[PDB]
Amino acid sequence: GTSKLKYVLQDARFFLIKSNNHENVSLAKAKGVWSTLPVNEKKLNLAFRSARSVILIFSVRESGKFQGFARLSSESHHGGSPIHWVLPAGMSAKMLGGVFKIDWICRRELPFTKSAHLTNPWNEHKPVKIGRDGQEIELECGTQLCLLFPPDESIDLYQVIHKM
Ligand SMILES: CNC(=O)c1n[nH]c2ccc(Br)cc12
């Protein structure tokens, strides 16, 4: 069903995450973590304090799809086990900020062809697939985008609801 999903998404904030490679999203799905540049880290930490749920919606660059979405379960923190992110070309992971813990809500993919009717008011009403890493997606667009994903019957939102 979709009722617990709609409960989690109620009055949530949504952010577009653009990964340069599939390996970082695989690592995120396996470890329940994400890391981003400080400019986005600050935005996400502000949002985490201000909203019932902060949803990251993931897209691998050039893949033509979203790879799933997840809910922040903490602000960013430093000093955990290192995460062996792949950076594009030979760039340093030092550029990254803290680590956010995340609970996955959907690990299934959604092709951009299925979201072509959704525009994001906070990015000039361009299609929601279009946007820089960290672009905020307005509430209604973000909710409809999440509801387009195939149901992920491996996930139980009961434990996510309790963290709200
Ligand atoms: C695991 N997260 C990343 O790899 C990442 N997040 N935002 C970025 C901006 C530029 C570069 Br290069 C890499 C990233």
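If you go along the chain as it appears here, the first residue is 1 and each next one adds 1.
Determination method: X-ray crystallography, 1.7 Å.
Note that Cβ sites are derived from N, Cα and C of the backbone, with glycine treated the same way.
Over in Swiss-Prot, the protein carries these features:
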type: DOMAIN; residues: 12-149; note: domain 'YTH'
type: MUTAGEN; residues: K18 to L (Swiss-Prot position 361); note: Does not affect ability to influence alternative splice site selection
type: BINDING; residues: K18, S19, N20, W34, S35, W85, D133; note: RNA binding site
type: MUTAGEN; residues: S19 to A (Swiss-Prot position 362); note: Does not affect ability to influence alternative splice site selection
type: MUTAGEN; residues: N24 to D (Swiss-Prot position 367); note: Abolished binding to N6-methyladenosine (m6A)-containing RNAs
type: MUTAGEN; residues: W34 to D (Swiss-Prot position 377); note: Abolishes RNA-binding and ability to influence alternative splice site selection
type: MUTAGEN; residues: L37 to T (Swiss-Prot position 380); note: Reduced binding to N6-methyladenosine (m6A)-containing RNAs
type: MUTAGEN; residues: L44 to E (Swiss-Prot position 387); note: Does not affect ability to influence alternative splice site selection
type: MUTAGEN; residues: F66 to D (Swiss-Prot position 409); note: Abolishes RNA-binding and ability to influence alternative splice site selection
type: MUTAGEN; residues: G68 to I (Swiss-Prot position 411); note: Abolishes RNA-binding and ability to influence alternative splice site selection
type: MUTAGEN; residues: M95 to A (Swiss-Prot position 438); note: Reduced binding to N6-methyladenosine (m6A)-containing RNAs
type: MUTAGEN; residues: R132 to A (Swiss-Prot position 475); note: Reduced binding affinity for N6-methyladenosine (m6A)-containing RNAs by 100-fold
type: MUTAGEN; residues: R132 to F (Swiss-Prot position 475); note: Reduced binding affinity for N6-methyladenosine (m6A)-containing RNAs by 9-fold
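Report note: the RNA site is defined by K18, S19, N20, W34, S35, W85, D133, and the residues of the same chain whose CB lies within 8 Å of the CB centroid of those residues, excluding them, are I17, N24, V25, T36. Among the mutagenesis positions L37, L44, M95, no residue is found with its Cα located within 10 Å of the Cα of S19 (mutagenesis position).
Long-range Cβ proximity for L44 (mutagenesis position), meaning a same-chain Cβ under 8 A and a gap of 6 or more residues, is found for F15, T36, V54, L72, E75, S76, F100, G134. In the domain 'YTH' (12-149), helix, strand and coil residues by DSSP number 43 helix, 40 strand, 55 coil. Look at the recorded positions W34, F66, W85 and count other Cβ atoms within 10 Å of each Cβ; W85 has the fewest.
The CA atom of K18 (mutagenesis position) is located 10 Å away from the CA atom of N24 (mutagenesis position). Checking the recorded positions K18, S35, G68, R132 against ligand 1 with a 6 Å cutoff on the Cβ atom leaves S35, in sequence order.
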